[PDB]
Amino acid sequence: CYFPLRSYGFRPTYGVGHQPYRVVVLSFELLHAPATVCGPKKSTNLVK
Amino acid sequence: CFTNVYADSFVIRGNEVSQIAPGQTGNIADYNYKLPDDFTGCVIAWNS
């Protein structure tokens, strides 16, 4: 019976392929709701 | 399911049980028996 835990053998010379990568996943939803996080782009004046 | 099932067996001292694992070095794993970093397989043992 194993409590599901282990530890990566993260060593300096040893790990290639079996090496540590730091991973960041950005998730977002878009064009379906009000928005608060936005591109650098600048507004124009609004013409009717 | 598997294509190429191979099975290996011998006698060791409890001092050497850790030496059977991939990347571990010590005079048994140096000069008697060793296995590749992507070893797709399992170790099993008992006292005798």
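To match Swiss-Prot, the residue numbers of chain A are left as they are there, and the shown ones run 488-535.
Placed from the backbone N, Cα and C atoms, the Cβ positions cover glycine too.
Around the Cβ of A:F490 (mutagenesis position), a 10 Å sphere holds 4 further Cβ atoms from the protein chains shown. In the three-state DSSP reading, A:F490 (mutagenesis position) counts as coil. Among the mutagenesis entries in Swiss-Prot is A:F490 to L, noted as: Increased resistance to neutralizing antibodies and human covalescent sera neutralization.
Among the natural variants that Swiss-Prot reports, A:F490 to S is described with the note: In strain: Lambda/C.37, Omicron/BQ.1.1, Omicron/XBB.1.5, Omicron/EG.5.1.
The Cβ of A:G496 (variant position) lies under 8 Å from the Cβ of A:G502, A:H505, each of these being in the same chain and 6 or more residues away along the sequence. Variant annotation in Swiss-Prot: A:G496 to S, described as In strain: Omicron/BA.1; the structure shown retains the original residue.
The Cβ of A:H519 (mutagenesis position) lies under 8 Å from the Cβ of no residue that sits 6+ residues away along the same chain. Classification of A:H519 (mutagenesis position) by DSSP places it in coil, neither helical nor stranded. The mutagenesis experiment A:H519 to P is recorded by Swiss-Prot, whose note states: Increased resistance to human covalescent sera neutralization.
Among the recorded positions A:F490, A:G496, A:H519, the ones with a Cβ under 8 Å from a Cβ of chain B are A:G496.
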